[PDB]
Amino acid sequence: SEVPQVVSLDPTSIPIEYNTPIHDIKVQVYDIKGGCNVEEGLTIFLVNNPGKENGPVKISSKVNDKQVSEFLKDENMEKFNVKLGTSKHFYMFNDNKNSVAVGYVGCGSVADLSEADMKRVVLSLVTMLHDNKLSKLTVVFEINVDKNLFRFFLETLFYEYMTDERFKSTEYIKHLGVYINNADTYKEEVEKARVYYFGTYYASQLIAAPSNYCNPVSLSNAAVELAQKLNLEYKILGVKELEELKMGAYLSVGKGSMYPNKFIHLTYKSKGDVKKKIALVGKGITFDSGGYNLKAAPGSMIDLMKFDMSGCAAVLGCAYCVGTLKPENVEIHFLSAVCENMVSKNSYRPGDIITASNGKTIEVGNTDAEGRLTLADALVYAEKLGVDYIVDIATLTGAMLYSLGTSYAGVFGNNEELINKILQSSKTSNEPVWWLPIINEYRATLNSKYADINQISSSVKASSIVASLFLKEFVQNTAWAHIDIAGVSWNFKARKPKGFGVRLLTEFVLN
Amino acid sequence: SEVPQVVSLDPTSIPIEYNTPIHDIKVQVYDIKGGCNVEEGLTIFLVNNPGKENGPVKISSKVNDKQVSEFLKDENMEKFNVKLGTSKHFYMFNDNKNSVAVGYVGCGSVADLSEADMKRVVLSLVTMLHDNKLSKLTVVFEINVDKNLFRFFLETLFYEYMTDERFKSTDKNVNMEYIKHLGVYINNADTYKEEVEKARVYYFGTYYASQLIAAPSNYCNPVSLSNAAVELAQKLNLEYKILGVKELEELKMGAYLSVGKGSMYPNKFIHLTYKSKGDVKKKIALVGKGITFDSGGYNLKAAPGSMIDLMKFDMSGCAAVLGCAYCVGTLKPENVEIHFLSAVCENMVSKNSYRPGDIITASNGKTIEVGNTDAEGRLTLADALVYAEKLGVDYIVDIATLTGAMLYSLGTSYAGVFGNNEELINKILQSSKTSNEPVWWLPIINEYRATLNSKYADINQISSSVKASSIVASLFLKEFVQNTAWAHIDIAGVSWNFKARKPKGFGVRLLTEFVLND
Amino acid sequence: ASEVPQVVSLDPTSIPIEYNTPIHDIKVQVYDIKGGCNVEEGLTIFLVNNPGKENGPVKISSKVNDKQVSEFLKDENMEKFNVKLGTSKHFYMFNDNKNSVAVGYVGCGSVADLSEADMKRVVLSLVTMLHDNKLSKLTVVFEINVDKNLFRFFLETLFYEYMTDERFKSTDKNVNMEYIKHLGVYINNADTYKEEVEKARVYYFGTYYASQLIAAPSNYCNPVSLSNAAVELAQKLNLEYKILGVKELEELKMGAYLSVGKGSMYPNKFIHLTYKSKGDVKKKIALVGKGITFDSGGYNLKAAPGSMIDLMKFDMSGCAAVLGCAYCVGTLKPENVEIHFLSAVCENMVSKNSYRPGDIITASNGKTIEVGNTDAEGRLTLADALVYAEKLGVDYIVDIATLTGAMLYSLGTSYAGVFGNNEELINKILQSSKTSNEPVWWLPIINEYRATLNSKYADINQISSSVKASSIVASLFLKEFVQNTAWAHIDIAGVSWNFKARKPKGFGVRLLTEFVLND
Ligand SMILES: [Zn+2]
Ligand SMILES: [Zn+2]
Ligand SMILES: [Zn+2]
Ligand SMILES: [Zn+2]
Ligand SMILES: [Zn+2]
Ligand SMILES: [Zn+2]
């Protein structure tokens, strides 16, 4: 519980903001039929031009205002194109001689927008908000979007709009109007978007927290504080309990750290009959220097490694969403074997042979492959709960930047139905995931000469699949999936976390 | 048609063995419900024991010789297990008082053997042939096996047994003695017979492709590779055309020709055609990357691990298409028209090579900013795709050793497949299942296209920021298929068998199965 | 003259070669130290040691024939100077004839038997006193013990280090260079060391000649110009010579040697100089030298840090050593021997015409070779050059080559490595090393690595894919191209270039010549 320090100035807790300006935004959804009102604030239309790549802007909806109508006349809206993500907006006086702001965001030439297109649209939207001091924004949907994509649009606008100043030292809007066809069906999605937004923004807060602030001790303390605020059971496992359990793999990674290993175990149990038990496991490495296999090669981005607990952050954000929504007929376990991978006289070293909590011995070939070591014991622990689904999520292998890149997470697993559910949850959360195979032919490269199994392949380069084959050895009789978010977790362009997985994991629990 | 040379000692053609020793093998399939005759040669039993990891071996088939039976009594076979890949040699005097050789290969503890497990059995089998001078091999199938797994057995056996001595001179392996007959004892032998011919045609198509890949770059060049295809087309009675530089100039193939500007061998564009003597219901175009050697260009492969010495394989895609042409041209399917295309060149370093930053114009008008001269595969394939599209086909399928990222995505076992059309990918995925050449579907993330927006040309050859290289190349290729169904098979990672130091001929059976089950 | 191709009219068409060096005009006199040292004009320098104590005091032992110079060199007056190896002091005084003289000393340490390395350092200190001083005579007095072979080494090393190569200086000539015209030497039993004076002079130029060739840059010294250089040398020495061009090389089926050159603008040229003695011929010897006039690496370009591509004008040091040898042999004229000097010269370059990694090529002995790395081009040329050598029917084949950069990690910059298939031949090489004072050290041909040359397609791999001991694996490769003849192979990659002085060593000329005049 007490966070160790080297000097008195070392911080002793993660600053968390629970009450954000987003939560104060009044959101009204009006039916697109009957026309729009432009009586104050910024009014933005979302218009596309199917077929006509880069075609002009044309506004179809009738606005109850003589002056702005004159502005949105086809003859005047012609000079502007629908290039996906392009935008302009103008200030003027309306019928009532009130200064308003009218504009549009180009939604391209495709009709069925993707999550990435939507993201590009929102980015233009937020760009106007951050350089315009208004109190109301109104968005008119002259494009076709389903309920999930609509909810996704709100979540993404909320998340991108929020600016995280916790670590800074030396005026948001208050109303949101949405003009959309079928408003009544879309209304039930607004408050859920608000929950998903924060769940995503909470994970981002932890990830963004640097490793001096966000260490194994303080990160478990935040988990506990989230459980109590949410009224979930919470048990934190310490070194003594961890030795008694024999989690050799997990403890080896921490041997070199000044912060004791802390294993997080949150539990949500719905009030009624329990029909499905689920274990969610997240890689929780608060800083991964690589260990004696130091991240010293050009491109190894050691300065980003505060993010190697992104899986844990996702699983916790899921706890917020799950505890806040309080679904029926489930028991969810949120697990994370937290630690820190450092270079010290005390660290485990390459070549060490260690014994996991299920008795299998493992030969360490590379100390930077530590995430699969910690997940190994977390998966043994999880299977001891007698759950139906074990889903882990982790920034495991940098190889994913060369397979799927920075947009799509990869998912591996030992059960077709579980991989199917994760994909469908990817469709409804709009968090993109792609199914990759656990190629059995590669398993023999983990045949250790001395230990029971190798930690890494010495030859095979498809590390994302090799790790998957290693993890498989630690689940004996339970549907299990594995989601490698190493490439998607961090938004390199915006220089901030994405919060990837929260909504994906929640949709998996909910539907 | 004439291969340029620098010295009179430079080879002017690819050595190609068409009548291989495997071809000289007389295969018969006998019905096991009738006993196995153990006269001469080596006769091998494929046995398993479902249950414990290394159960014991138990011969089930009726052996048509008293002495052998008394020898193969369970009491004698108890000492040996059926560990997958295990084998043992037996010697005895049969009923005729003659010396016979018999043995077994462990088929593991599984009932329905896996493809990868079948291979391991063939290799173990081949090992028994390699240091032995035998005239006949008999194999009794005491394991469950479908027709498709029987053919795959023959197929794999033929390819591994075949030893490529085209380039030996004083190290010709004496003691090499191929068997002359192959006997197969199987249940319902009458139904598996149909697969012997097919396992033969599929075998050679693959070994053919492997001969072109293995052929060093000095032997196998753009001129000599096109010469080889014309001979193949002439044997198979396929229509053939070879576009030379002047025609390629007239067709305005700036991307393709720019790659070869630095080679000493002129560009040669292969176009073979098969069409059957009935109505045509499907018209396919198969495109193969045909880079006979890939130095990288001015973006020289000099970084560690770039394996410049392996780049004679950068035409395995072309080899696969020509290989498919043999199988299709031999079996001759009905109601199809198939164009086998390849834009062959050599990516070299010279005062005549194209440069990074160069801007070139493809045959479809699109200007291209070259960002890395070693991304030359997508350039040649761009002009080949627009060429294929002009033919008015239903399916355009290309197969290429395009991107090294494949090793980090799927590894050395599975090829990746990309496309713009679910239906065609599904047909490739099915064909992958039945040819037994594994492939995994990867997506063309549209979000990355923006990193191809060039500031001066119409399109970027490469992305500057994105590292998912296989996906980006697929996005580039996508810009040269305007309205046709098109899939893309990246074989950069599966083409070369690194452990054996020999090509796999990957793609031949896949492409054929695609053509024949349509 | 055989015409050298050019790109522009300014490209040089010949290697500039100086044959009449200032060292050829110095008159050498050797005096017996018994009977007195006279102190004439110029500089007089004593070589003094003090066995026992390091940095010990210097005492002048020999008898000087001058009262003033004697009084000045009194032991009590010399104790202020030590004998630390290399130290040196200059003295100035008037003699018996009221004339100014200059004397001094150079310290030779406290060890009894100086090594060639120690002699090198003593000579370097002498040269330092010769530079920036307009002297007409230098005299050296040997108050130290050296055998006949080490005394010759002193003269040659003195001559070599004294020489300054200005062939490529135009506006920056040292307008202050003035060489001595006379050199006196005082030593005990002088009559026995006299015979070494003329051999040392011959040995100096032979080595300085190879040095000129090596330092000549690849645009001056290319396959055509260097073969032209050898022709002229054979012509001045009445040596037999035949220069095989591409046409014969194709007839001779030298596919390995030709492949390496396919990418050059200078056609391959094969040098073959012959010295046949007039007497009954008892030994026939073929010396083979690696002749790469510039080694870019080929498509396996030298781009890795520390690859020193800018040094690769020296990949023909073996050929230069062998030609330097030919000068000595042609000049000294051994009596009962037949010597063939061979070099398969070419240039390893990047072009559309170059051979590629992976290429399979056929050597003149019909063996096919899979090219795994184009930067290992030397073993390819030597393979064919060895086949040609055995066809001549000699008693010994000895090749010398800057073959493997591993040499820098095994024996370093001082000792070369000798490999071979024949203990007796390797002993003759080791013997010639002692007498030439050019250090060689025997390294093994480890047969266990042979298997890693087993190509899957060709007859043999050019390179091992797993074994890192390049210098051994190449020896295994070459050994496959000599079937029934004693053959040794001397890798000089590490020792050829003198990094400190920024010039070539000419290493191997004297080693090889001594071998030629061996029992
Ligand atoms: Zn790591
Ligand atoms: Zn990590
Ligand atoms: Zn390339
Ligand atoms: Zn390529
Ligand atoms: Zn070299
Ligand atoms: Zn070299």
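Chain A residue numbers are taken from Swiss-Prot; in order, the displayed residues are 86-255, 262-602.
Placed from the backbone N, Cα and C atoms, the Cβ positions cover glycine too.
Here is what Swiss-Prot says about this protein:
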{"type": "BINDING", "residues": "A:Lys374, A:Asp379, A:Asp399, A:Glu461", "note": "Zn(2+) 2 binding site"}
{"type": "BINDING", "residues": "A:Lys374, A:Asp379, A:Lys386, A:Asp399, A:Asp459", "note": "peptide binding site"}
{"type": "MUTAGEN", "residues": "A:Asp379 to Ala", "note": "6.5-fold reduction in catalytic efficiency in the presence of Co(2+); 854-fold reduction in catalytic efficiency in the presence of Mn(2+); substrate affinity is slightly reduced; impairs formation of stable homohexamer; when associated with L-461"}
{"type": "MUTAGEN", "residues": "A:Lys386 to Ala", "note": "100-fold decrease in catalytic efficiency. 2-fold decrease in substrate affinity. Loss of hexamer formation with formation of dimers and trimers"}
{"type": "ACT_SITE", "residues": "A:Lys386", "note": "active site"}
{"type": "MUTAGEN", "residues": "A:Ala387 to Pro", "note": "16-fold decrease in catalytic efficiency. No effect on hexamer formation"}
{"type": "MUTAGEN", "residues": "A:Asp394 to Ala", "note": "7.5-fold increase in catalytic efficiency. No effect on hexamer formation. 1.7-fold increase in substrate affinity"}
{"type": "BINDING", "residues": "A:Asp394, A:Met396, A:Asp399", "note": "Zn(2+) 3 binding site"}
{"type": "MUTAGEN", "residues": "A:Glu461 to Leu", "note": "6.5-fold reduction in catalytic efficiency in the presence of Co(2+); 854-fold reduction in catalytic efficiency in the presence of Mn(2+); substrate affinity is slightly reduced; impairs formation of stable homohexamer; when associated with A-379"}
{"type": "MUTAGEN", "residues": "A:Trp525 to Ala", "note": "Loss of catalytic activity and impairs oligomerization; when associated with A-533"}
{"type": "MUTAGEN", "residues": "A:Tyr533 to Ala", "note": "Loss of catalytic activity and impairs oligomerization; when associated with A-525"}
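Feature map: annotations from Swiss-Prot on the structure.
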| residue | record | DSSP class |
| --- | --- | --- |
| A:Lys374 | Zn(2+) 2 binding site | coil |
| A:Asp379 | mutagenesis position | strand |
| A:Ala387 | mutagenesis position | coil |
| A:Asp394 | mutagenesis position | helix |
| A:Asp399 | Zn(2+) 2 binding site | coil |
| A:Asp459 | peptide binding site | coil |
| A:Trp525 | mutagenesis position | strand |
| A:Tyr533 | mutagenesis position | helix |
Would you please pick out, from the recorded positions A:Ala387, A:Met396, the one with the fewest other Cβ atoms within 10 Å of its Cβ? A:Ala387
Given the recorded positions A:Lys374, A:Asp379, A:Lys386, A:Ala387, A:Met396, A:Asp399, which lie close to A:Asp459 (peptide binding site), meaning Cα to Cα within 10 A? A:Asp379, A:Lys386
Other CB atoms, at most 10 A from the CB of A:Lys386 (mutagenesis position): 17
Take the C-alpha atoms of A:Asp394 (mutagenesis position) and A:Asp379 (mutagenesis position) and report the distance between them in angstrom, rounded. 10
From the Cα of A:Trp525 (mutagenesis position) across to the Cα of A:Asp379 (mutagenesis position), what is the distance in angstrom? 26
Recorded positions, contacting chain B; criterion Cβ under 8 Å; candidates A:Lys374, A:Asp379, A:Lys386, A:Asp394, A:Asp399, A:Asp459: none
Alpha-carbon distance [A:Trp525 (mutagenesis position); A:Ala387 (mutagenesis position)] in Å: 31
From A:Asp394, A:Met396, A:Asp459, A:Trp525, which recorded positions have a C-beta atom under 6 Å away from some atom of ligand 1? A:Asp459
Could you check the recorded positions A:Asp459, A:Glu461 and say which one's CB has the most other CB atoms within 10 Å? A:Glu461
Non-site residues, in chain order, whose CB comes within 8 A of the mean position of the CB atoms of A:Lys374, A:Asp379, A:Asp399, A:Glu461 at Zn(2+) 2: A:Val344, A:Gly375, A:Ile376, A:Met396, A:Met400, A:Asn432, A:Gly462, A:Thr465, A:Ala485, A:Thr486
Have a look at the binding-site residues A:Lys374, A:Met396, A:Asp399 and say which one has the shortest Cα distance to A:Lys386 (mutagenesis position). A:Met396
Restricting to the chain of A:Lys374 (Zn(2+) 2 binding site) and a gap of 6 or more, list residues whose Cβ falls under 8 Å of its Cβ, or answer none. A:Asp399, A:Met400, A:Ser401, A:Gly402, A:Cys403, A:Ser427, A:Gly462, A:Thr465, A:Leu466, A:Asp483, A:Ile484, A:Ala485, A:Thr486, A:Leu487
Specify the nearest of the recorded positions A:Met396, A:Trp525, A:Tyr533 to A:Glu461 (mutagenesis position), where nearness means the distance between Cα atoms. A:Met396
Could you tell me the C-alpha distance between A:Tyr533 (mutagenesis position) and A:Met396 (Zn(2+) 3 binding site) in angstrom, no decimals? 29
Other than A:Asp394, A:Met396, A:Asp399, which residues of the same chain sit close to Zn(2+) 3? List them in sequence order, counting a residue when its Cβ is within 8 Å of the Cβ centroid of the site. A:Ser302, A:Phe378, A:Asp379, A:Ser380, A:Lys386, A:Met392, A:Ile393, A:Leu395, A:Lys397, A:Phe398
Sparsest Cβ environment (other Cβ within 10 Å) among recorded positions A:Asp379, A:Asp394, A:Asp399 belongs to A:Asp394
